[PDB]
Amino acid sequence: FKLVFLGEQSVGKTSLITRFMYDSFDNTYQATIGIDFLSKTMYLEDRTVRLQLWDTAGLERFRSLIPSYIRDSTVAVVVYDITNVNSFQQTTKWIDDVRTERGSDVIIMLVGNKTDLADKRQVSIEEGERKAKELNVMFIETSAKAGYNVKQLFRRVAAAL
Amino acid sequence: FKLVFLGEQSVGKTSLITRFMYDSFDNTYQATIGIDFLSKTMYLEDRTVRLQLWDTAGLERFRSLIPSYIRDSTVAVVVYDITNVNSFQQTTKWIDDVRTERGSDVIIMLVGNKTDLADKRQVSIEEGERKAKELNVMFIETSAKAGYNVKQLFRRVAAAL
Amino acid sequence: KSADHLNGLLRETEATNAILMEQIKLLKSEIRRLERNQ
Amino acid sequence: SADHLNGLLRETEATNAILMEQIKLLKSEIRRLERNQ
Ligand SMILES: Nc1nc2c(ncn2[C@@H]2O[C@H](COP(=O)(O)OP(=O)(O)OP(=O)(O)O)[C@@H](O)[C@H]2O)c(=O)[nH]1
Ligand SMILES: Nc1nc2c(ncn2[C@@H]2O[C@H](COP(=O)(O)OP(=O)(O)OP(=O)(O)O)[C@@H](O)[C@H]2O)c(=O)[nH]1
Ligand SMILES: [Mg+2]
Ligand SMILES: [Mg+2]
């Protein structure tokens, strides 16, 4: 059972995976190179599930590999930064790329990360909820720093398999 | 059926594999980084065989991986340069490293490369033949540039499986 | 009858095996690239 | 013959392991070069 994390640079893809796998957080930013791999059989929701996690690079040099993995993964998590308008606009790109490899044969989740920065917010919740229904995919806002809705995220994905 | 090429820097490991896989040769030197992988289907003596080839780095930074692969490979080719005395002395190192991972449960071949440079020779054939019997391993001199004894090499290794 | 799930799964371990070597090649040339502009 | 499927699968997973190890080493080597830039 495979998942792939897509999105612009420094939105919090690497961070959301850490908050989930190890329940930790690091303020120090490190750009993901290539495609890191993490796996944990999280016995999620009154039953057992094995999850493969592919952490893609928001970095532009290391994107050639991505399409090949989208084709291999049964689920896609598209992440944006609510304090960054561009990273939100670009979520259209990443969903297009996914529709191209799997069409409707895929589960997709839009994620508005960094809710703990509500002060510096540029994207509203309505714009996010609207866009999600627009492209017919699930939606949820999270904070990897605060641990908010990070478990909720994976729990909802396992409930749609 | 797996093989691993060990030896000092620029002895001709990468070159011996090329002369065999593609029957070509390149004068331009490129240091092997990490562990390149090549595989090709050789039909020998009434049945078609399969060879995995691990090209290790003579480079010192990229050696941490080596031990893990020696453990995985059923055959080891230790290569030295006959116009370089040091690279010949160091073949003792590489055989020790192999005995450590597999003891006598491994086929080992010592190789004296660059015979086309007989003018600039520093190591004699006797020193090589002597050392081989000394450490109880096979021996053969070759030239990757000239194509000399390169097929002979792999043919003798397949005959000891 | 279970000698069946052994194939579909083996081919997945070989599929993931393929993409690994692809990423490895890309990384290696990236290293060679950085070393040149040194 | 459902036997040779295991010994071989574990080999494809053994080779799979060492690949990811080499990948990690390469990535940090990249990060290292970028620092001394
Ligand atoms: N305040 C706040 N900061 C966050 C949050 N999530 C991530 N960050 C920070 O934002 C930066 C995001 O870095 P990454 O987690 O690597 O994000 P990324 O999308 O994987 O970036 P790449 O790996 O280059 O593609 C890091 O410095 C984090 O510390 C969050 O929920 N709240
Ligand atoms: N004259 C002559 N030159 C050779 C021969 N074999 C290799 N060379 C040259 O010697 C150098 C050896 O380079 P490599 O083949 O990469 O040797 P290596 O052991 O793999 O070095 P690393 O990959 O860094 O570990 C190259 O420049 C070759 O062109 C040979 O048989 N005769
Ligand atoms: Mg990332
Ligand atoms: Mg080499």
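Going by Swiss-Prot, the residues shown for chain B are 14-174, listed in order.
Heads up, the Cβ atoms here are built off N, Cα and C, so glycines get one too.
Noted in Swiss-Prot for the protein shown:
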| type | residues | note |
| --- | --- | --- |
| BINDING | B:23-28, B:39-40, B:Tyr42, B:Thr45, B:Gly71, B:126-127, B:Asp129, B:156-158 | GTP binding site |
| MUTAGEN | B:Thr27 to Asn | Loss of APBA1-binding. No loss of RIC1- and RGP1-binding |
| BINDING | B:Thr27, B:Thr45, B:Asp68 | Mg(2+) binding site |
| MUTAGEN | B:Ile46 to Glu | Loss of RAB6IP1-binding |
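Overlay of Swiss-Prot annotations on the structure.
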residue  : record              : DSSP (3 states)
B:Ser23  : GTP binding site    : coil
B:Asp39  : GTP binding site    : coil
B:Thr45  : GTP binding site    : coil
B:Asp68  : Mg(2+) binding site : strand
B:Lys127 : GTP binding site    : coil
B:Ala157 : GTP binding site    : coil
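Among the recorded positions B:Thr45, B:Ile46, B:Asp68, the residues whose Cβ lies under 6 Å from any atom of ligand 2 are, in sequence order, B:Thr45. For B:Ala157 (GTP binding site), the nearest neighbour among the listed recorded positions (B:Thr27, B:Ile46, B:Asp68), judged by C-alpha distance, is B:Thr27. Distance noted between the C-alpha atoms of B:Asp68 (Mg(2+) binding site) and B:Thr45 (GTP binding site) is 8 Å. The binding-site residues recorded for this entry are B:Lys26, B:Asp39, B:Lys127, and the Cα of B:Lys26 lies nearest to that of B:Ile46 (mutagenesis position). B:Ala157 (GTP binding site) is surrounded by 27 other CB atoms, counting those within 10 A of its CB over all protein chains shown. Other Cβ atoms within 10 Å of the Cβ of B:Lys26 (GTP binding site) number 26 in total over all chains. Ligand 4 lies under 6 Å from the Cβ of none of the recorded positions B:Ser23, B:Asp39, B:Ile46, B:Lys127, B:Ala157. Comparing the recorded positions B:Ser23, B:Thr27, B:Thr45 by how many other C-beta atoms lie within 10 angstroms of each C-beta, the top residue is B:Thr27.
Those residues of the chain, other than B:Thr27, B:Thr45, B:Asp68, with a C-beta within 8 angstroms of the mean position of the Mg(2+) site C-beta atoms are B:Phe18, B:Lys26, B:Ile30, B:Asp49, B:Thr69, B:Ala70. Within the set of binding-site residues B:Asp39, B:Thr45, B:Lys127, the entry lying nearest in space to B:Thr27 (mutagenesis position) is B:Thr45 (CA atoms). The sparsest Cβ neighbourhood within 10 Å, among the listed binding-site residues (B:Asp39, B:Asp68), is found at B:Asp39. Listed in sequence order, the residues of the same chain lying 6 or more apart from B:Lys127 (GTP binding site) and placing their CB within less than 8 Å of its CB are B:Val24, B:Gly25, B:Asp94, B:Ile95, B:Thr96, B:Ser156, B:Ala157, B:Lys158. For B:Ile46 (mutagenesis position), the count of additional Cβ atoms within 10 Å of its Cβ stands at 19 [all protein chains shown]. In sequence order, B:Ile46 are the recorded positions among B:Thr45, B:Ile46, B:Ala157 whose C-beta falls under 8 Å from a C-beta of chain C.
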